[PDB]
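Novice: One structure coming up, written as structure tokens, with questions to follow.
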Amino acid sequence: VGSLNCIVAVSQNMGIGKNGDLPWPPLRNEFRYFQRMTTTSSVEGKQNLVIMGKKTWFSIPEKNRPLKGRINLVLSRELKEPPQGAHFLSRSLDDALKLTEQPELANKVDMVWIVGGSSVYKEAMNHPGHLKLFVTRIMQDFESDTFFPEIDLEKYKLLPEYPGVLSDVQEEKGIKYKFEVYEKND
Ligand SMILES: NC(=O)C1=CN([C@@H]2O[C@H](COP(=O)(O)OP(=O)(O)OC[C@H]3O[C@@H](n4cnc5c(N)ncnc54)[C@H](OP(=O)(O)O)[C@@H]3O)[C@@H](O)[C@H]2O)C=CC1
Ligand SMILES: CCc1nc(N)nc(N)c1OCCCOc1ccc(-c2c(N)nc(N)nc2CC)cc1
């Protein structure tokens, strides 16, 4: 099993969600970036795994789930089996990370990508170890009911460049945004 990473898009006011959807109008190319980064494995014969909370799973349009070309794992303590279309269900983040190391998935899983929401991000971000955050900075305020946790810059270093990640300002639907990659190792 390869690297552990979080990926998020976030507004200036740290918003990630509103009413079970994104706070901003759909950004097609941002979604294409998310798909590209999470799907692409750097190892032959292997697949990346995505971990998400229950509400995140149901926020994804049915036509886009499961997230194609990746193993889809949902976190829930209420569910008794994986949701329709999903591949796996775990009851904690630790339990999910162990499952990747079982004979089942040990040699099929390359990268692990936590794709939301807040509580999964928080726990991952504050757990000791090697972790990268792929953060899309939406450069406006958007009314939100769900927020990204604090990035501690004492631990997380913003990388000055990263292969496959554009460094200039993007714009869709009159909304500017930029891609960032952070790395910690503790
Ligand atoms: N902008 C972005 O990049 C992203 C935005 N979003 C948006 O964020 C919102 C969804 O996020 P959020 O509200 O934080 O909800 P989550 O997706 O984190 O779902 C919360 C539920 O998942 C389960 N859960 C979460 N963590 C764990 C855990 N560690 N172990 C076991 N179960 C867990 C619980 O289900 P149970 O109660 O069944 O135990 C919990 O009620 C939506 O508005 C969505 O559109 C989501 C992802 C990314
Ligand atoms: C892509 C957002 C996103 N971006 C980044 N950098 N990280 C994430 N974790 C993330 O979250 C993925 C989990 C949410 O996934 C989706 C799927 C599709 C859509 C949708 C949608 N709900 N409605 C439309 N019309 N289009 C799209 C594609 C635009 C929104 C969110």
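We're sticking with Swiss-Prot numbering for chain A, so the shown stretch reads 2-187, in order.
The header says X-ray crystallography, 1.9 Å.
Backbone N, Cα and C atoms are what each Cβ position is placed from, and that goes for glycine too.
The domain 'DHFR' feature in Swiss-Prot is assigned to 4-185; the stated evidence is sequence analysis. The NADP(+) binding site annotation in Swiss-Prot covers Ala10, 16-22, 55-57, 77-79, 117-124. Here Swiss-Prot notes a mutagenesis experiment, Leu23 to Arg, with the remark: Strongly decreased affinity for methotrexate. Decreases catalytic rate constant 200-fold. Decreases affinity for NADP and dihydrofolate over 10-fold. Swiss-Prot lists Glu31, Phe32, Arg33, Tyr34, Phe35, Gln36, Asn65, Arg71 with the feature substrate binding site, giving a curator's inference as the kind of evidence. One mutagenesis experiment named in Swiss-Prot is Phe32 to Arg, and its note says Reduces catalytic rate 5-fold. Reduces affinity for dihydrofolate 9-fold; when associated with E-36. Quoted from Swiss-Prot, the note attached to the mutagenesis of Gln36 to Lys states: Increases affinity for dihydrofolate about 3-fold. Reduces affinity for NADPH about 3-fold. Swiss-Prot documents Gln36 to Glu as a published mutagenesis change and attaches the note Reduces catalytic rate 2-fold. Reduces affinity for dihydrofolate 9-fold; when associated with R-32. Under mutagenesis, Swiss-Prot gives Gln36 to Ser with this note: Increases affinity for dihydrofolate about 2-fold. No effect on affinity for NADPH. Quoted from Swiss-Prot for the published mutagenesis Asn65 to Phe: Increases affinity for dihydrofolate about 3-fold. No effect on affinity for NADPH.
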Novice: Distance between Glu31 (substrate binding site) and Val121 (NADP(+) binding site) at the Cα atoms, whole Å?
Specialist: 21
Novice: So for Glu124 (NADP(+) binding site), how many other CB atoms are inside 10 Å of its CB?
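Specialist: Excluding its own Cβ, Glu124 (NADP(+) binding site) sees 15 Cβ atoms within 10 Å.
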Novice: Reported as an integer number of Å, what is the Cα distance between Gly18 (NADP(+) binding site) and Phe32 (mutagenesis position)?
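Specialist: About 15 Å separate the Cα atoms of these two residues.
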Novice: Do you know which of the binding-site residues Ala10, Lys56, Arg71, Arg78, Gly118, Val121 end up with C-beta under 6 Å from ligand 1?
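Specialist: By the Cβ criterion, which requires under 6 Å to ligand 1, the hits are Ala10, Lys56, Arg78, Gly118, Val121.
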Novice: Going along the chain, which residues six or more apart from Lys56 (NADP(+) binding site) have their CB under 8 A from its CB?
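Specialist: Those within reach of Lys56 (NADP(+) binding site), by Cβ under 8 Å and sequence separation of 6 or more, are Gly21, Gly118.
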Novice: Enumerate same-chain residues with a sequence separation of six or more from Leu23 (mutagenesis position) and a Cβ-Cβ distance below 8 A; give 'none' if the list is empty.
Specialist: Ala10, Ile17
Novice: At the Cα level, what's the spacing in Å between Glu124 (NADP(+) binding site) and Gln36 (mutagenesis position), rounded?
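Specialist: The separation of the Cα atoms works out to 23 Å.
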Novice: Where ligand 2 binds, which of the recorded positions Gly18, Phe32, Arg33, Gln36 are close by, with Cβ under 6 Å?
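Specialist: Among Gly18, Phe32, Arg33, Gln36, near ligand 2: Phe32.
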Novice: What's the CA-CA gap between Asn65 (mutagenesis position) and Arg33 (substrate binding site) in angstrom, rounded?
Specialist: 12
Novice: Tell me, how many other CB atoms lie within 10 A of the CB of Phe35 (substrate binding site), whichever protein chain they belong to?
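Specialist: A count of 19.
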Novice: What Cα-Cα separation, expressed in whole Å, is found between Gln36 (mutagenesis position) and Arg71 (substrate binding site)?
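Specialist: A Cα-Cα distance of 10 Å.
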